[PDB]
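Novice: Input: one structure, supplied below.
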Amino acid sequence: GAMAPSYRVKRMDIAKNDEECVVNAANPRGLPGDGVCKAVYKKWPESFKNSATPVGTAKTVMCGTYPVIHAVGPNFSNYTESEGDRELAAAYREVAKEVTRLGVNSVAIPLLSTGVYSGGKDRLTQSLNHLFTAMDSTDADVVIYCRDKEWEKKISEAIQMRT
Ligand SMILES: COc1ccc(C(=O)NCC(N)=O)cc1
Ligand SMILES: COc1ccc(C(=O)NCC(N)=O)cc1
Ligand SMILES: [Cl-]
């Protein structure tokens with residue numbers, strides 16, 4: 001584990017992370033996709049061998065020795081608010097289990113069920129709170145990667161608020 005487990009946020013490409021493993025904002029089918037998923041495919045294409053996994057789950061595939069944890073958040077276009085919220089919480093709980101199993105001291109993580117899986121709603125607070133609920137009991141350093149200036153500030157404030 002990290003000596004003093006922390007949360008940090010950066011606004012940059014998660015494919016250029018400085019952590020011991022990465023979480024992909026994957027689709028259920030292991031397709032290259034667009035956005036974060038496509039950046040992850042371009043950087044670690046070998047990690048998309050049998051990466052397909054259902055909504056609300058996480059499936060780790062090695063690229064060399066670098067673990068890619070494919071986490072499938074619900075697409076709120078398709079899910080009800082109630083069912084989508086349940087599946088989004090579940091995906092993050094599966095990420096925490098994989099991060100623990102891998103024995104890593106750090107993980108790069110994007111906010112799941114945002115952007116094209118958001119159903120046209122700002123889900124920063126909903127997604128980040130489910131991330132915290134799952135990761136708080138882990139001792140990995142967590143580095144959250146985002147792609148929005150207003151989000152970077154809010155995530156940073158939310159981290160600093162808990163101390
Ligand atoms: C390729 O990774 C990234 C990483 C971050 C961004 C981003 O912050 N866009 C919004 C802005 N430029 O205000 C875009 C792409
Ligand atoms: C009002 O609807 C939305 C819908 C989606 C977003 C969103 O996820 N932004 C961050 C990103 N990285 O794409 C923000 C607002
Ligand atoms: Cl997404």
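Every residue number used here counts from 1 along the chain in the order it is shown.
Per the header of the entry, the method used was X-ray crystallography, 1.4 Å.
Backbone N, Cα and C atoms are what each Cβ position is placed from, and that goes for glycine too.
Pasting the relevant annotations from Swiss-Prot:
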{"type": "MUTAGEN", "residues": "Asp13 to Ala (Swiss-Prot position 1343)", "note": "Partial loss of ADP-ribose 1'' phosphate phosphatase activity"}
{"type": "BINDING", "residues": "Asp13, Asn27, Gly35, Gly115, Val116, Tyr117", "note": "ADP-D-ribose binding site"}
{"type": "MUTAGEN", "residues": "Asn27 to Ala (Swiss-Prot position 1357)", "note": "Partial loss of mono-ADP-ribosylhydrolase activity; complete loss of ADP-ribose 1'' phosphate phosphatase activity"}
{"type": "MUTAGEN", "residues": "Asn27 to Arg or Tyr (Swiss-Prot position 1357)", "note": "Almost complete loss of mono-ADP-ribosylhydrolase activity"}
{"type": "MUTAGEN", "residues": "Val36 to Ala (Swiss-Prot position 1366)", "note": "Partial loss of mono-ADP-ribosylhydrolase activity"}
{"type": "MUTAGEN", "residues": "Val36 to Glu or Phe (Swiss-Prot position 1366)", "note": "Almost complete loss of mono-ADP-ribosylhydrolase activity"}
{"type": "MUTAGEN", "residues": "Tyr117 to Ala (Swiss-Prot position 1447)", "note": "Partial loss of mono-ADP-ribosylhydrolase activity; complete loss of ADP-ribose 1'' phosphate phosphatase activity"}
{"type": "MUTAGEN", "residues": "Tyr117 to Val or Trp (Swiss-Prot position 1447)", "note": "Almost complete loss of mono-ADP-ribosylhydrolase activity"}
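Could you tell me the structural context for the features on the list?
Specialist: The Cβ of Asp13 (mutagenesis position) lies under 8 Å from the Cβ of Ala39, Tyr145, each of which sits 6+ residues away along the same chain.
Listed in sequence order, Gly35, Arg147 are the same-chain residues at least 6 apart in sequence whose CB falls under 8 Å from the CB of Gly115 (ADP-D-ribose binding site).
Sequence-distant neighbours of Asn27 (mutagenesis position): residues of the same chain at least 6 apart with a C-beta under 8 Å from its C-beta are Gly33, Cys37, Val72.
According to DSSP, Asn27 (mutagenesis position) is assigned to coil rather than to any helix or strand.
Just so you know, the Cβ of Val36 (mutagenesis position) picks up 24 other Cβ atoms within 10 Å once every protein chain is counted.
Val36 (mutagenesis position) falls within a helix when secondary structure is assigned with DSSP.
When other Cβ atoms within 10 Å of the Cβ of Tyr117 (mutagenesis position) are tallied across all protein chains shown, the result is 23.
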Novice: Around ligand 1, within a Cβ distance of under 6 Å, which of the recorded positions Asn27, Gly35, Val36, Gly115 show up?
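Specialist: Those recorded positions that pass the cut-off are none, since no Cβ is under 6 Å from ligand 1.
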Novice: Out of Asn27, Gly115, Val116, which recorded positions have CB atoms lying under 6 Å from ligand 2?
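Specialist: List returned for ligand 2: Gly115.
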Novice: What kind of secondary structure is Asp13 (mutagenesis position) part of, going by DSSP in three states?
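Specialist: In the DSSP reduction, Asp13 (mutagenesis position) maps to coil.
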Novice: Mind running the recorded positions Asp13, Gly35, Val36, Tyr117 against ligand 3 and keeping the ones whose CB falls under 6 Å of it?
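Specialist: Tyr117, by Cβ distance under 6 Å.
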